[PDB]
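Here is the structure we will look at, set down as structure tokens.
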Amino acid sequence: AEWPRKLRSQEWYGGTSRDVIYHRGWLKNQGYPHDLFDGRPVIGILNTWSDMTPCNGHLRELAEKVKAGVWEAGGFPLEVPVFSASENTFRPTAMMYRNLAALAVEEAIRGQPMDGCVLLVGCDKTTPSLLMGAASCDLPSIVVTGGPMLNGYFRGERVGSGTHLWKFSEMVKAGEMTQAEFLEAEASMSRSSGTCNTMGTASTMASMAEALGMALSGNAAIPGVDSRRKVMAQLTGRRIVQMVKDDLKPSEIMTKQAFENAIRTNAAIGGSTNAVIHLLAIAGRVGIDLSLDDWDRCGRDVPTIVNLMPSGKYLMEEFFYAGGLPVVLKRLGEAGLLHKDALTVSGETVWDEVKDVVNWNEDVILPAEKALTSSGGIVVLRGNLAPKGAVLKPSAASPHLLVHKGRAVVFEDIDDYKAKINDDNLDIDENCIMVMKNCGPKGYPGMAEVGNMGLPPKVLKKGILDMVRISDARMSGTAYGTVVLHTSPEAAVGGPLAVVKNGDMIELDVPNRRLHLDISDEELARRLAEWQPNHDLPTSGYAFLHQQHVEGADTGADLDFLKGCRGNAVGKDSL
Amino acid sequence: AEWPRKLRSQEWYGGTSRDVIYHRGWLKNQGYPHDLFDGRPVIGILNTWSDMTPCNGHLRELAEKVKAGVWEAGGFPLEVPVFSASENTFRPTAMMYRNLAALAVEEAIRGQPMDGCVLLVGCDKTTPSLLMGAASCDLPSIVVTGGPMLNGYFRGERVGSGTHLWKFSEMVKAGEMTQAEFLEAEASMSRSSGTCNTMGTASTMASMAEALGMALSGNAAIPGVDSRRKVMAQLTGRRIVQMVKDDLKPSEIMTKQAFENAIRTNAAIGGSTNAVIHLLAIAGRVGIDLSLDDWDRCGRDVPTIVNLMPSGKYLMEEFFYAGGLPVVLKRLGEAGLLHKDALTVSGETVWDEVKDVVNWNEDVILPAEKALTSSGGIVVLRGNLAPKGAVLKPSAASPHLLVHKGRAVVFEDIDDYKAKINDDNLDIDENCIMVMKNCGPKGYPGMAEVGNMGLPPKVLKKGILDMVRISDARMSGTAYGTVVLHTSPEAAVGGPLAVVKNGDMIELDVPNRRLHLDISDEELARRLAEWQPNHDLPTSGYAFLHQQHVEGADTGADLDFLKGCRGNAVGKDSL
Amino acid sequence: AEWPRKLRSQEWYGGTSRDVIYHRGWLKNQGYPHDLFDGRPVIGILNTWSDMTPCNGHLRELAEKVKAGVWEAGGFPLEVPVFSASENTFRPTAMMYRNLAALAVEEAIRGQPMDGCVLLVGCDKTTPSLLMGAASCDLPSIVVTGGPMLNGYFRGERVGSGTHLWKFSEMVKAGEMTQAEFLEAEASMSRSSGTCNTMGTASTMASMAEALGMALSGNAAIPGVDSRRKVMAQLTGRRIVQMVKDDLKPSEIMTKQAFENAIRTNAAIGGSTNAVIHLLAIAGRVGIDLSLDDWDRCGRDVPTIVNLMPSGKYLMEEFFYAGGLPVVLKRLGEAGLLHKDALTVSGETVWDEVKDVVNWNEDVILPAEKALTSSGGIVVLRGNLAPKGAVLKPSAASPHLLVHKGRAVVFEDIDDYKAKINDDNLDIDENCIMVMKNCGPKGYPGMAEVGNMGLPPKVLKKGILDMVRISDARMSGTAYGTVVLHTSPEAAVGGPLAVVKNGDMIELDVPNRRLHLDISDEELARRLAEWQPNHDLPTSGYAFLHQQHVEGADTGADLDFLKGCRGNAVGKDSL
Ligand code: FES
Ligand code: FES
Ligand code: FES
Ligand SMILES: [Mg+2]
Ligand SMILES: [Mg+2]
Ligand SMILES: [Mg+2]
């Protein structure tokens, strides 16, 4: 596009009408030179900082670095806080507030005199909520990630965010650790400012951001407190001004190719199962046709080569010193698995960004023959038990359980699980299949990370730590096990998983992508004909709104009316 | 000056040596793009903010604005706290520490990789101490003034910072007010963030710096919380980068013409007497030839026209709304009393910055025919009693006492004064002459603002509020009365003032600039013969340093070994 | 100590006089409830933060954490920036300004209404300068250390702060490495906020302050960006308030035993040679008699068990995770080498603080029988060549060189060596004694860190990296080799070292603490008798102050008029 030209902020700040004396005159009450309003690019810095989002606790400092970049680059920077859907404070689950955050972000961008956006995110759900909202305006935008925490440690041994909460609490159930030992691990578990240091949802959506092209190369793995995270922020501030002038919009970056790059990247890094739901959501805002079948297709025969927990051994620091995601993207290109000419916010293709990087540790970023799995992509299972799809993370499942048939042990909701799971009389053993209902988008409500249900203590004491588990919930990106997730449609809407009865037999078969309830079709229609809701039914509030409008996990669990891209047209004026 | 060129900051940050890797490499630990060390101007922003300098309490917010401007102009901003000699916390008196703060500032500038300086100041002694430090280096520098507080308000009346502290405290012991009522005025007295709102030292020094050309036009009177003060700071951050490229140095702005512009401006505004001391010290560092007589000469027949406490009626807000110092300066050029071609930090002559401005309240900036005084300049008296000079602020004195003769009532030090003044048995009437010694630079120590002695209560209860007062002390810029100050040599070093005796007659003659002790030259000669120095001289500490090196107030009371300009040659390196 | 009682801040802020109405009314312009002036402890938070002290980059965040603690404990926190003698910026050498900064710190304490102090330090010379300053007032004070940077890395390997600086630049001279390779490591060398991460001066002075009891247990090794740094700062804020109420003064803490504890801790951790100078300076302000001989006696037979560069293999991170200084202090006590009853700022004895900690890594905090050295204490050599003492750090020297005789190669000043060192025709071998003069306190001036002269490139290429080097300079605490330092008296004040000529025989016998010039008493007699002092002594500014008053390195290189403790009596009032 051509420059100079009238950007949308001049609808507020250019000219001489009483309307612009009002807008420009009132903002000057903070000491701004008059020429800031001359039509140079006005940059919104959307900031999800918050004392109650501790994973992003340093993003105010990151914001100052972005500002200096905009100043240098000739723009007018302005910081705008936005909804921070913090993973560790929000109950019933931060997943419930992702759409709300996206709503507020979209309105905050379109409603106000900003020409381009910088999106400062970190904790799990902040990255997709802000990308969803900016995609619905399609103004030039760029991601700055806060970064992982440093390695935690306990008893001279490496500890990873989340993954060891599962390990320790199971160990405690198995009699291999006391709750007091667990407590002492607390102080050194999260011990710098940043996001979970395993390959959880935070680290995955940072990789997805980088691999879509929405952040400068290297953005994903730089530790939160590392000097170069602040360099990257300043340089992002410089770039965005230039991006506005050129008019490099999100819709030119996140192409079908870009989404396929991010999908094969999730296989390579052992990405979290929530990337499936978020990438779908984000694509539904950009306007790209993207389905569960693209996920399954693209991740097939892509080895998981990044050696981090929960699938592997190390944490985010090692991955960063190994060279980070640009080394994964070079590999994907080297193996012919990359759209090399995808565009990035830098204005270079992904290949031209990464072509010359170096793997500094083949124990962290593995050679293709020593991968954790030769087909690392998440698998989509279908069948009468999950007619709209269900997913599993192969890089952290048990091989002997990937095909398995056992007797169903049913929990009607999460409170049903917590009541029975420790009962020593619970009729369950290691061959059984644990099934849980009503933990989906409408059922939980919010689709909580509870599908990685803990094992019966009496199985754990035989030294068995895995079992086939099925639910319509999610699990943490930090979790592991042979867990079948996102079962669609969810029970709370009369999907077949609502009618599963104890004793029923179920067949899992990953190679044939098959999830089967072994009852006749007559018995199924009969059970389903008697379905009813067995979950909470809100009468008002945002909970009501969510209950009425949230789609299923198989499409991204967006709100139906919030789908797609609504543009950035300035409204009528306010006076 | 050649641009581009290698600036002194490149001695630390330019090239590929082991030494440059150390220096550049370490600063980089804060997140700085490598191109910031490529030779752009590095701008040190010297901040006198401290939680214990309340008058300067908003300087952090101002420093951020200076940084923004620097980034804009393409320099490299680095904030650098420096000693803040707060007038209302430091005891025995901030004056003692003025030189200490100029020493620290001078070394902080030369010892580190600044190419130009920004001087963030406010409270009384911060302005002179930072200007003294920078003059001794002569790197491109520029001033940002903190700004005066809003008006105080007690019982619907205007209350002024300082001036009403003396008015109220004398009314208390006159029997016209109670301390209880004095205390009620407290919280509405100093009720915004900034300096004293009268025409005191901070308002005078702010004007001095503008009048010298060391600060952008309009700097002195903007209220501290007025949004146009932050605008001023941002524009100053832009322009310091350009002065470094151009090499606009302090020696080039503070010429002799500049200093006379300053002296004539001080008479026009009825400025603080401390302006005399501070300005002699500053010219002491630039190396300009400036003397007491220059002061008497230049303020002669310059009418005081700024109707502000303590000479006049209103406060700094009123001054700012009428037009601030630019009006005053223009009137000086219209009157033939301005060096119109003296150059300023802006690159323009002073006349060019002021010649078009508009006086918006002649009740505040008075026309010459209504001037508070016809000869507004501070006067210098000489005579056997002050061989090296004493000063008096006529625009806040009583005309009928400017020629007076009377009986000496003599106080040996400040304890003796406090011990005697309120004694109704003291032989004193309104026609006597109050004399105090041992309050000078070495005597007090530090030359405290105690020269405006309170009158004896019994005189005050006659409705009388002015008597002639002589001492070696200073007085606040906010004080008033017919007060003879800065008497040199001070008693502590054996000046004539030391041998004045109760009952001696003294003659004050201001038109003839005479201050005469009426005793025979043989009698004064022998009285001095028995003079002995003070006891309990400080044997160690800064107090020791000050006792050995401070000069008399007749020259600026700098330290003898700190006079002059030592330049800005980079030192040897530390490895 | 009685509580409640009148603290010294009430001299400014208690009661009803106009003097107090001025002090208290003016600070209230920043918005403080009246009751904050009720006499609760006013805590001065002395901050050495500065954009030009990048090693202390985060101390503003730490200051806020301290304030919060002071609020919680019921005090009135006020932050006061103070001189910041940044090692990586100041030139000629930050050591020149260590006393300047102590001067400022002292006056800012006694001159303002603070009842207690928190010292926020990091970079080498900040820790000692605020400790000297606070020692000369004796108000209750407590230290907060910034903390070290995270490990650096190059080519997947660990790089140490400063230590790898000397290492790499010597490999370039010996042909094993290019300047351009050197430059690549720079971006990953200093990669988080904090101090040098070897066992250098900052690490050592932080350890000395914990060893002294002047800082809370664990204070020393917590990295800058580690979340327990912020906890410690808030815990310190709480504690100082109580210290003021109890009146726990530094003279109560920094006892002879406490200094012994510090000297022995230095040996155990292989600390910097600069601790010898800084500890004596600090003792000179407290009034405790302490000598170079105390040093030699106390470190004898104390093995260095901390296996960090430059002496060992690892960095501060690993030291932190092994258990830090508490584990070291604990071991001294287990070996009978600890004053277990020395009292700390917490009101507990050191042994009571550390007696239960756990060594979490025997490779980093070694067992005695695996120590780097069995007698790790710094050694004090005497002899005709250093009649007043010289020092050497055994834990990082070559043992075959601790008893050696050789021909002297004499550089008369740092410019002399800089011109001679890389000339292949320089007559020198791996058995000569590199001697260099005129780098002492007065000579450099400021006693730069240059005693560890880079070897002759032709020797380095034979694969030799160590030679006996002797001077009156310091070296970096990150330095290694068989280096003799602080040779007293210095050459510039006519000490023997001044007169060595090439070819003189010098003997170094460390086990016998002897350093000998092999010439006749008469020939040395004659040599000195015709010695002239340096020409071009500085005649103004701080350089003159320094030339006139700095004592020798053998007493800590204070200024003579600053030694001792002048207390905290509030001065006369300013009005
Ligand atoms: S809890 Fe915030 S990233 Fe996991
Ligand atoms: S006390 Fe600060 S300007 Fe008067
Ligand atoms: S340069 Fe600051 S600790 Fe080394
Ligand atoms: Mg999550
Ligand atoms: Mg004053
Ligand atoms: Mg050092």
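By Swiss-Prot numbering, chain A shows 5-579, in order.
Determined via X-ray crystallography, 2.4 Å.
Every residue, even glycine, has its Cβ placed from backbone N, Cα and C.
Taken from Swiss-Prot as is:
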- A:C59 to S: Loss of activity. Does not bind iron-sulfur cluster (MUTAGEN)
- A:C59, A:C127, A:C200: [2Fe-2S] cluster binding site (BINDING)
- A:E91, A:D128, A:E453: Mg(2+) binding site (BINDING)
- A:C127 to S: Loss of activity. Does not bind iron-sulfur cluster (MUTAGEN)
- A:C200 to S: Almost loss of activity. Does not bind iron-sulfur cluster (MUTAGEN)
- A:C436 to S: No change in activity. Does not affect binding of iron-sulfur cluster (MUTAGEN)
- A:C443 to S: Slight decrease in activity. Does not affect binding of iron-sulfur cluster (MUTAGEN)
- A:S480 to A: Loss of activity (MUTAGEN)
**Item:** Listed in sequence order, residues not in A:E91, A:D128, A:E453 with Cβ within 8 Å of the centre of the Mg(2+) site Cβ atoms
**Value:** A:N92, A:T97, A:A98, A:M99, A:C127, A:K129, A:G204, A:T205, A:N278, A:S480, A:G481
**Request:** Could you state the whole-number distance in Å separating the C-alpha atoms of A:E91 (Mg(2+) binding site) and A:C443 (mutagenesis position)?
**Result:** 17
**Item:** A:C59, A:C200, A:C436 screened against A:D128 (Mg(2+) binding site), Cα within 10 Å - retained mutagenesis positions
**Value:** A:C59, A:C200
**Asked** Reported as an integer number of Å, what is the Cα distance between A:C443 (mutagenesis position) and A:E453 (Mg(2+) binding site)?
**Response** 9
**Fill in**
What DSSP gives for A:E91 (Mg(2+) binding site), in three states, is coil
**Message:** Under DSSP, is A:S480 (mutagenesis position) part of a helix or a strand, or is it coil?
**Reply:** coil
**Prompt:** Reported as an integer number of Å, what is the Cα distance between A:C200 (mutagenesis position) and A:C59 (mutagenesis position)?
**Reply:** 8
**Item:** Residues that sit under 8 angstroms from A:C436 (mutagenesis position) by C-beta distance, when 6+ apart in the chain
**Value:** A:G410, A:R411, A:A412, A:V413, A:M471
**Request:** Can you tell me which recorded positions out of A:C59, A:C127, A:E453 are within 10 A of A:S480 (mutagenesis position) by Cα, answering none if there aren't any?
**Result:** A:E453
**Complete:** If you measure between the CA atoms of A:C59 (mutagenesis position) and A:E453 (Mg(2+) binding site) and round to the nearest Å, you get 18
**Prompt:** Of A:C59, A:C127, A:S480, which mutagenesis positions come close to ligand 1, meaning Cβ under 6 Å from one of its atoms?
**Reply:** A:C59, A:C127
**Fill in**
Those same-chain residues, other than A:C59, A:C127, A:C200, found with Cβ within 8 Å of the centroid of the [2Fe-2S] cluster-site Cβ atoms are A:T57, A:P58, A:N60, A:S90, A:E91, A:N92, A:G126, A:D128, A:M153, A:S165, A:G198, A:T199, A:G204, A:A206
**Message:** DSSP secondary structure for A:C59 (mutagenesis position), reduced to helix/strand/coil, please.
**Reply:** helix
**Fill in**
Taking only the CA atoms, the spacing between A:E453 (Mg(2+) binding site) and A:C127 (mutagenesis position), expressed in whole angstrom, is 15
**Asked** Whose Cβ, among the recorded positions A:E91, A:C127, A:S480, has more other Cβ atoms within 10 Å than any of the rest?
**Response** A:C127
**Request:** Would you mind sorting out which recorded positions among A:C59, A:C127, A:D128, A:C436, A:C443 put a C-beta under 6 angstroms from ligand 4?
**Result:** A:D128
**Item:** All-chain count of other Cβ atoms within 10 Å of A:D128 (Mg(2+) binding site)
**Value:** 30
